[PDB]
Amino acid sequence: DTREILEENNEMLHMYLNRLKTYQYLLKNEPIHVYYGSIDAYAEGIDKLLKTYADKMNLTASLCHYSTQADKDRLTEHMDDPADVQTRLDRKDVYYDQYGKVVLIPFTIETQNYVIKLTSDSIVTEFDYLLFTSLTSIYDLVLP
Amino acid sequence: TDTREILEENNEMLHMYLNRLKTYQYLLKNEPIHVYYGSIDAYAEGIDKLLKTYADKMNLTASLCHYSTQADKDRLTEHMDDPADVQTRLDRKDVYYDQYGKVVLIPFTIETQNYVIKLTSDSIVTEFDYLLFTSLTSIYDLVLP
Amino acid sequence: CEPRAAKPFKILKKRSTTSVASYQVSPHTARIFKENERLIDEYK
Amino acid sequence: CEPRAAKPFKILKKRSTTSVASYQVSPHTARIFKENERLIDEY
């Protein structure tokens, strides 16, 4: 039925208009707190910025270490196929859980590996990839 | 009837703004921002070049237009069926959209100086573009020392 | 998944010297939202 | 409409200290696009 598809289109447009509204509002009104001087300071500043944005959008964002095998195993525990999830991430691909609830985005600060974890009770998509990775770029551009 | 068309409109909207957002992110990732400062005119120049960098790759035109002198205002609003109305909106500092999705005019102020960010397109420009293009003006300010 | 650091310095960056007309939905997309919802509600 | 300055000072800034996995569509939106086009075809 075209009804269902239509509700899906409508939901997509509303949701990403709202999330884009939030992104733009924050770039305009929220002071960016810049942490620098080491990988861990940078990582903290990125984590806080992602959080500031996810908090106002009905989804959670986190910056997860993805350096040591211990880090990798921690991340992938709660997934159906951890070895496979890990291969994808190692290969540097975005990983989308099929049901639309989790995006995992391999991310690098200087020479340290992380994964930006995005979850949502409704839906996350490539639009969220684009918005959240844009912010990591803005963070880098705002450094001295 | 009214359903096939609306479906094409939804589909077009989702493709277009996915594409424009792909471009925006790609440029934030790979294109250096060139930051002009030292005066109101340098600042306005840098904002104009940044908007242009992005619009150039997106199938729409962006400009930063003076909106100080009546001459500036008339230049802007003579392209419109109701100039007095367009002008009153802009003067009162509100965004102006045409009914047809081809023009967005966004009052913008640098220190004491008034401008209007003009966005036009042969396909479509909407509030999404307002959001992207105003986002960029915010990134410009944040990048200043 | 919550990296914290001792940090050498703290800074605050803001968008300040400028202001912009605030958000409003376009007529174009307002029409699309209205038609969507009126059609969704018409199958149901 | 093209404001230019008489003697600007310029600063080139670049996203460098970080990098990210590159773009890939989610399955969810891939499905929506496919179903749209298959329905649009169906009139």
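Throughout, chain B uses Swiss-Prot numbering, with the displayed residues spanning 97-241 in order.
Method of determination (from the header): X-ray crystallography, 2.5 Å.
Cβ from N, Cα, C; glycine included.
Quick look at what Swiss-Prot annotates:
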type: MUTAGEN; residues: B:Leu103 to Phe; note: In mut9; sporulation efficiency decreases by about 4 orders of magnitude
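In this view, B:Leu103 (mutagenesis position) is surrounded by 22 other Cβ atoms within 10 Å of its Cβ, with every protein chain counted. Taken residue by residue with DSSP, B:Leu103 (mutagenesis position) is part of a helix.
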